[PDB]
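Before I ask anything, here is the structure I am working with.
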Amino acid sequence: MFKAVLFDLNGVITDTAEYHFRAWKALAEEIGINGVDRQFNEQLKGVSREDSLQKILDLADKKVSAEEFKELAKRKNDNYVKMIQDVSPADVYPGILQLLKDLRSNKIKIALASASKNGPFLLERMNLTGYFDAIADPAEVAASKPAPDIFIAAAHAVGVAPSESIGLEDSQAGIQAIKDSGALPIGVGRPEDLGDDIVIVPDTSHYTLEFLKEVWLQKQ
Ligand code: BEF
Ligand SMILES: [Mg+2]
Ligand SMILES: [Mg+2]
């Protein structure tokens, strides 16, 4: 049986997307750029901070220096960090706490494999830290998703090979990173985004220990 589960954070454990959206919208309002609404924000999901800022500048054909660019990106981040201060246990997605409890009770390792530089903070705010055996630090990997680095790191940190692990992800790049690590992906979302060659569940309430076991046994 699998020995570890490698969890992404955003779209698996909780949603930070609302806060990202609000942070960008506030920045755009401050600098006078129209058009940063919820529909536009879909173009920012899974996009780097710098590429997201550039998309917003492009709305106004706005040109800035490297130092101005850096400062704007910083201000967005400051907005975001302020906005996540009220994250709480109520923000944990359905099924996730029970899964964490059941993994722990069965001595299956639990690791975070998130791109978030606020991962430890967010897990503390949600009261989840006690379930995690390790958090892979995204600042210490050489390459971001879809590179496998973060999943390799997460598995190794809990003393397992990726081949002994399941990865849980909501993004295409995440799924590719799990695949390339050697771990078994189980997506949450739709195959249009994630691919049709992996198991996908419609929402996190389907991530149960019994389901993970079923998936692992079918893989063999
Ligand atoms: F937290 Be993951 F990188 F969406
Ligand atoms: Mg995610
Ligand atoms: Mg690039």
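Even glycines carry a Cβ here, placed using N, Cα and C.
Copied straight from Swiss-Prot:
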- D8: active site, nucleophile (ACT_SITE)
- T16 to P: 500-fold reduction in the rate constant for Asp-8 phosphorylation by beta-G1,6bisP. 6,700-fold reduction in the apparent rate constant for cycling of the phosphorylated enzyme to convert beta-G1P to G6P. 13-fold increase in the estimated rate constant for phosphoryl transfer from the phospho-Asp8 to water (MUTAGEN)
- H20 to A: Impairs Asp-8 phosphorylation by beta-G1,6bisP and phosphoryl transfer from the phospho-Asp8 to the substrate beta-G1P (MUTAGEN)
- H20 to Q: 8-fold reduction in the conversion of beta-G1P to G6P in the presence of beta-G1,6bisP (MUTAGEN)
- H20 to N: 300-fold reduction in the conversion of beta-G1P to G6P in the presence of beta-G1,6bisP (MUTAGEN)
- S52 to A: Wild-type activity (MUTAGEN)
- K76 to A: 100-fold reduction in the conversion of beta-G1P to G6P in the presence of beta-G1,6bisP (MUTAGEN)
Under DSSP, is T16 (mutagenesis position) part of a helix or a strand, or is it coil?
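In the DSSP reduction, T16 (mutagenesis position) maps to coil.
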Using a Cβ cut-off under 8 Å and a sequence separation of 6 or more, which residues in the same chain sit near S52 (mutagenesis position)?
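Residues satisfying the criterion: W24, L44.
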For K76 (mutagenesis position), write down the residues of its own chain that are at least 6 apart in sequence and whose Cβ falls under 8 Å from its Cβ; none is a fine answer.
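In sequence order, the residues whose Cβ lies under 8 Å from that of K76 (mutagenesis position) (at least 6 apart) are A23, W24, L27, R49, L53.
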For the mutagenesis positions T16, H20, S52, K76, which residues place their CB under 6 A from an atom of ligand 1?
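Close enough to ligand 1 is none of the mutagenesis positions.
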For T16 (mutagenesis position), write down the residues of its own chain that are at least 6 apart in sequence and whose Cβ falls under 8 Å from its Cβ; none is a fine answer.
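Long-range Cβ contacts: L9, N10, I84, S116, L122.
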Could you round the CA separation between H20 (mutagenesis position) and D8 (active site, nucleophile) to a whole angstrom and send it over?
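If we compare the Cα positions of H20 (mutagenesis position) and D8 (active site, nucleophile), the gap is 17 Å.
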When DSSP is mapped onto helix/strand/coil, what comes out for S52 (mutagenesis position)?
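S52 (mutagenesis position) sits in a helix per DSSP.
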Listed recorded positions are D8, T16, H20, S52, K76; which sit with C-beta under 6 angstroms of ligand 2?
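List returned for ligand 2: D8.
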To see if you understand the setup: which same-chain residues, six or more apart in sequence, place their Cβ under 8 Å from that of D8 (active site, nucleophile)?
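Sequence-distant Cβ neighbours: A113, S114, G167, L168, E169, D170, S171, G174.
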Can you tell me how many other Cβ atoms are located within 10 Å of the Cβ belonging to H20 (mutagenesis position)?
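Taking every protein chain into account, the count is 22.
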